[PDB]
Amino acid sequence: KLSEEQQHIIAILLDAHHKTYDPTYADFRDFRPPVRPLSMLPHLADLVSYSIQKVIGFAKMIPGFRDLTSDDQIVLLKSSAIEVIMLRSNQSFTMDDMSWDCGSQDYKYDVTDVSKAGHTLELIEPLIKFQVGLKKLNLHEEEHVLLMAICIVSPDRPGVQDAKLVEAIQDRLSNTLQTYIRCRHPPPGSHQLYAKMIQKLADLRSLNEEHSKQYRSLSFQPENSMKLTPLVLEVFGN
Amino acid sequence: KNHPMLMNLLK
Ligand SMILES: CCCC[Si](CCCC)(c1ccc(OC[C@@H](O)CCC(=O)O)c(C)c1)c1ccc(OCC(O)(CC)CC)c(C)c1
């Protein structure tokens, strides 16, 4: 049932993720140092800016993504970047203390680090719930990279021009994920697994909207915008 | 609006 075109898609996405995710987190030393009001904003701005670069590298390798116009590629990455960052951040998230552990203690982040960057509980608590619920899904890496790709190529993102071409690319990844779960994910973990993953995509839209609200409020202060990066200002807005 | 840094990373 899992066609070889579908196995091929999964292998490309696996290779793309492994090429764009460094579990050593060695590049974190080039960021501005973590400082523990808004003391974590410079470090977290560099972290997001770095992650945006990785999401772009991953997205470029999604089968069919390049067939979109540069405009459609830009609006999809602009809209999806923070959601893909939320998804890929789950690999470092640990449920033993509800934190993102990236090796050393300096690069072990909790909720107080998010608040020390300007963000409130309106985002922080739904974000932790999302990370816990995503972790509880116990996704195969095949399902994890498929979910990130499906997230990016969504035809209902604002500013999308060729929605039907975006929909065709997503449908090929969607049928690949649906078929993968039925053939390669054994019960009971497979139970309604596709439905639970699509629900996480809905949660990501909600988390995206709340982060945009707080980002727009935080970046409205030039004193805060000064500590951001040029890439973050371009992608997330001025 | 133009996104030159995004466009460059998209190579
Ligand atoms: C303290 C960090 C909290 C967890 Si974050 C969960 C994402 C939630 C949005 C997170 C992001 C990336 C990441 O890196 C893993 C891989 O991407 C890199 C591996 C690789 O690619 O090699 C990790 C580990 C965690 C987070 C980050 C910045 C945030 O502020 C952003 C901003 O709004 C502040 C005003 C604008 C700058 C907020 C609010 C949360």
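Following Swiss-Prot, chain B shows residues 640-650, kept in their order.
According to its header, this structure was worked out by X-ray crystallography, 2.0 Å.
Even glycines carry a Cβ here, placed using N, Cα and C.
Take the CB of B:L645 (mutagenesis position) and look out to 10 A: across all protein chains shown you find 19 other CB atoms. In Swiss-Prot, a mutagenesis experiment is listed as B:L645 to A, annotated with the note Impairs interaction with ESR2; when associated with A-604; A-607 and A-648.
Quoting Swiss-Prot on the mutagenesis of B:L648 to A: Impairs interaction with ESR2; when associated with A-604; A-607 and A-645. In sequence order, the list of same-chain residues 6 or more apart from B:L648 (mutagenesis position) whose Cβ falls under 8 Å from its Cβ is empty.
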